[PDB]
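The block underneath contains the structure these notes are about, expressed in structure tokens.
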Amino acid sequence: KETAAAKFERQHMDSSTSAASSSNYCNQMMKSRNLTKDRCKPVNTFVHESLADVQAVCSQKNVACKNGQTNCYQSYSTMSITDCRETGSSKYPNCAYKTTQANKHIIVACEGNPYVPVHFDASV
């Protein structure tokens, strides 16, 4: 089984690019990160910063999670991100995604030792 930390990396990390590359970025990324294998993941955010920068967020602003948990942290700075969301014209196995690039603060849930991101809560 994939560790929570490894799953967060695979689902939300994209350091190789500075910002969403084209309107087809999400269709390409969702498929290659294996998020459309048995079903189209409806929503997924990729962060375009170094893994180190994202992991560092676990030591930044402690805030509540949407679920009420208190192990969430908001990045002090905005980060380049891309939100990928299924378009009404999407249907497995033919997943289709809208690509929305933005620069915002990310909020992640952290856990373990090392204390690293295990869930992407939201972006501001």
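Numbers in chain A come straight from Swiss-Prot, and the residues shown are 27-150, in order.
According to its header, this structure was worked out by X-ray crystallography, 1.4 Å.
Cβ coordinates are placed from backbone N, Cα and C, and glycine is handled just like the others.
Noted in Swiss-Prot for the protein shown:
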ACT_SITE  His38  active site, proton acceptor
ACT_SITE  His145  active site, proton donor
BINDING   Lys33, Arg36, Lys67, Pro68, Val69, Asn70, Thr71, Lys92, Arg111  substrate binding site
MUTAGEN   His38 to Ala  Loss of activity
MUTAGEN   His145 to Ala  Loss of activity
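Structural mapping of features recorded in Swiss-Prot.
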| residue | record | DSSP class |
| --- | --- | --- |
| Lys33 | substrate binding site | helix |
| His38 | mutagenesis position | helix |
| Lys67 | substrate binding site | coil |
| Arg111 | substrate binding site | strand |
| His145 | mutagenesis position | strand |
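Between the candidate recorded positions, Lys33, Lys67, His145, the densest Cβ environment within 10 Å is the one around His145. Using CA atoms as reference points, the recorded positions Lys67, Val69, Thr71, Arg111, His145 were checked against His38 (mutagenesis position), and the closest is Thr71. Neighbour counts were taken at the CB atom with a 10 A radius for the recorded positions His38, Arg111; the maximum falls on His38. Distance between Cα atoms for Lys33 (substrate binding site) and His145 (mutagenesis position): 9 Å, as a whole number. Counting Cβ atoms from all protein chains shown, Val69 (substrate binding site) has 11 others lying within 10 Å of its own Cβ. Separation of the C-alpha atoms of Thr71 (substrate binding site) and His145 (mutagenesis position): 11 Å, rounded to the nearest whole number. Between the farthest pair of Cα atoms in the substrate binding residues (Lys33, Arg36, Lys67, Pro68, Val69, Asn70, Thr71, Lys92, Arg111), the distance is 22 Å. Counting every protein chain shown, the Cβ of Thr71 (substrate binding site) has 20 other Cβ atoms within 10 Å.
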